[PDB]
Amino acid sequence: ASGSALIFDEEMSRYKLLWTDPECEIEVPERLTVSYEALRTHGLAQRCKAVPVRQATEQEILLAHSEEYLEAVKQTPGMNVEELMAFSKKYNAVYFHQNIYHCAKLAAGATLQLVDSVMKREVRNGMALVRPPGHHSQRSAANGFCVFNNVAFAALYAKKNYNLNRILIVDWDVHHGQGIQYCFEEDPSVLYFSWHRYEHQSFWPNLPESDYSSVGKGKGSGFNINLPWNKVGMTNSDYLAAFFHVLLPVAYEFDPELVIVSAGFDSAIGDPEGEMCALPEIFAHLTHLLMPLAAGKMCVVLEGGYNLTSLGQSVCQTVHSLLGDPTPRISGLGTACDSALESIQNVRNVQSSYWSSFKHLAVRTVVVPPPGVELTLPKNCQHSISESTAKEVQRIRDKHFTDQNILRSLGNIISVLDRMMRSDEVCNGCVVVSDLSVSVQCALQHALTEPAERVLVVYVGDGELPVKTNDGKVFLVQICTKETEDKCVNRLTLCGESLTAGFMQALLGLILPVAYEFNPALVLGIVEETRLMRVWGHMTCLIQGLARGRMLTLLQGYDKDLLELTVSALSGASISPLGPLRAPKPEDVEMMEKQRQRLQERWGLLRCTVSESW
Ligand SMILES: NCCCc1ccc(C(=O)CS)cc1
Ligand SMILES: [K+]
Ligand SMILES: [K+]
Ligand SMILES: [Zn+2]
């Protein structure tokens with residue numbers, strides 16, 4: 001499966017508000033046009049498979065709505081403006097139009113076309129630019145600019161026509177999609193996550209069940225997660241902390257078979273409804289962080305978003321990530337604000353009785369295989385020295401250290417670094433080396449010599465490496481099997497059956513927050529002398545979210561499986577699911593909490609509880 005589907009039609013922009021109603025004046029047809037033209041101006045729309053729109057059938061509509069409400073809406077095309085206004089007064093924050101029933105059927109049908117495209121392996125993922133939005137509509141009521149619930153349609157449709165048992169819905173719109181929650185509150189097969197402006201119930205829709213204490217009812221208890229922002233102005237740090245410490249661990253433990261996104265961009269800076277301070281680029285990462293789920297099968301559906309400029313920018317960021325283009329570096333990240341930390345600690349505590357991870361106590365890639373080893377590399381890869389490179393190698397040899405093979409590996413390292421950093425030609429790479437010491441020294445020092453302010457080293461093995469963590473230029477993440485006794489603040493040391501769950505927990509809760517706050521210019525991966533076979537691909541894919549994806553992996557020893565997985569993850573292929581994760585060993589959880597308490601003073605992004613005032 002390859003490619004991304006873009007589903008859009010100008011007909012969904014042919015309905016508008018016909019009377020004066022300041023509540024709805026923001027929901028304009030231009031939202032679609034500005035969006036699509038955005039993807040057109042940046043050349044993104046041309047790279048997507050343009051799947052056409054269809055109407056949703058009556059049975060498909062009845063999957064999520066009542067026949068009475070369907071018959072009521074079905075009659076709006078026959079009403080004049082006075083009758084339409086009277087009909088709109090019967091619901092909250094909603095207007096109807098002569099074409100709105102048609103357009104809502106088109107929006108639902110576009111969502112279903114996207115679901116069919118993704119599940120039939122015709123495309124890897126995709127986005128649907130639809131209108132009206134859906135996540136506020138309920139079984140027998142239009143609500144909040146929404147007529148029919150597109151995402152609930154998608155989930156129920158996937159369940160019915162593909163026998164899916166686990167679906168994840170991520171609603172990053174700034175409003176609480178109460179329609180989806182109502183639809184799946186007793187359903188443990190569809191996990192609904194939603195962050196939303198709440199302000200202690202004073203923000204629309206002013207529902208007590210939008211609060212963190214609504215975990216779902218009945219058999220679906222623990223499969224409805226609400227994260228209420230109780231203050232405006234939430235930044236990139238708040239969003240990323242919500243992902244790292246709430247959504248992503250639950251998601252990877254859940255192991256969904258399909259991910260559907262209520263992509264509402266009224267949660268971005270500039271929007272008059274959300275009033276948050278998140279830059280559009282954050283949506284490149286919110287997308288990217290979810291790609292390893294469901295083997296990449298992601299369905300992005302448009303919801304809110306009303307600042308035309310920031311809306312176009314955020315849509316472009318999302319599509320950029322869906323196509324696999326390098327995610328942009330996010331700087332200035334730090335601790336979440338106190339209100340966000342309160343919301344996060346509350347939702348974690350209440351959900352801990354369902355997810356034990358929350359309990360507390362009081363050419364894209366290049367490949368340098370061993371000489372003579374001919375490999376079958378994917379279409380986004382290529383193989384490998386010059387006079388300048390050989391001169392630099394001779395210089396470092398006569399200055400700091402006669403194998404000829406190690407010299408070849410060093411020249412290849414210098415060449416791939418030059419191609420990654422001093423050019424847009426190559427993004428990331430992988431080299432099989434012999435001597436780990438000399439290879440790592442050359443790699444790190446030459447990366448620092450190139451315009452690389454900071455470097456994030458990720459070493460899997462034991463013993464000490466030749467890398468100094470004194471100055472604020474290098475951060476080391478060591479995955480070992482021996483004692484830690486960590487002392488430096490620029491290092492994260494980590495020490496067989498429960499190893500997969502523990503490693504994923506450590507990656508989502510400790511590695512990614514520190515690494516995102518660090519904002520490196522180059523990630524340098526090392527693997528000594530094979531439990532890593534279970535997790536290494538996920539780590540590579542998730543760590544590519546930094547340094548614009550520029551990652552140089554050094555592998556000490558040939559392993560066809562490990563090399564294949566490394567290059568596949570680096571080149572952007574789909575990651576295979578880990579299977580439903582379980583519980584890590586309690587000693588490992590205690591060790592992770594100790595590392596967090598050790599590092600969270602310097603690295604605020606590690607916090608998931610409001611700090612204690614001395
Ligand atoms: N009268 C204030 C609340 C009215 C309202 C309702 C919904 C939205 C959305 O953005 C839907 S995604 C916006 C405004
Ligand atoms: K939401
Ligand atoms: K649910
Ligand atoms: Zn909204």
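If you go along the chain as it appears here, the first residue is 1 and each next one adds 1.
Structure method, as recorded: X-ray crystallography, 2.5 Å.
Cβ atoms here come from the backbone N, Cα and C positions, even for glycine.
Annotation of the mutagenesis experiment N92 to A (Swiss-Prot position 93) in Swiss-Prot: No effect on steady-state kinetic parameters. DSSP classifies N92 (mutagenesis position) as strand under the three-state reduction. Over all protein chains present, the Cβ of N92 (mutagenesis position) has 14 other Cβ atoms lying within 10 Å.
The C-beta environment of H136 (active site, proton donor/acceptor), restricted to residues of the same chain at least 6 apart in sequence and closer than 8 Å, consists of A93, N143, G144, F145, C146, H175, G177, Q178, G179, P205. As annotated by Swiss-Prot, active site, proton donor/acceptor applies to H136, with the evidence given as experimental evidence.
Annotated Zn(2+) binding site per Swiss-Prot: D173, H175, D266, in sequence order, evidence recorded as experimental evidence. There are 29 other CB atoms within 10 A of the CB of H175 (Zn(2+) binding site), with all protein chains counted.
On its own chain, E273 (mutagenesis position) has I26, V174, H175, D266, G304, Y306 as residues at least 6 apart in sequence with a Cβ closer than 8 Å to its own Cβ. One mutagenesis experiment named in Swiss-Prot is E273 to L (Swiss-Prot position 274), and its note says Affects substrate specificity, diminishing N(8)-acetyl-spermidine deacetylase activity by 20-fold and enhancing acetyl-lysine deacetylase activity by about 100-fold.
Note: the CA-CA distance between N92 (mutagenesis position) and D173 (Zn(2+) binding site) rounds to 18 Å. Apart from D173, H175, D266, the Zn(2+) site neighbourhood in this chain, defined by C-beta within 8 angstroms of the site C-beta centre, holds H135, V174, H196, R197, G264, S267, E273, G274, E303, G304, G305. Residues near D173 (Zn(2+) binding site) in space but far in sequence (CB under 8 A, at least 6 apart, same chain), listed by position: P133, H135, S194, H196, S262, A263, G264, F265, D266, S267, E303, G304.
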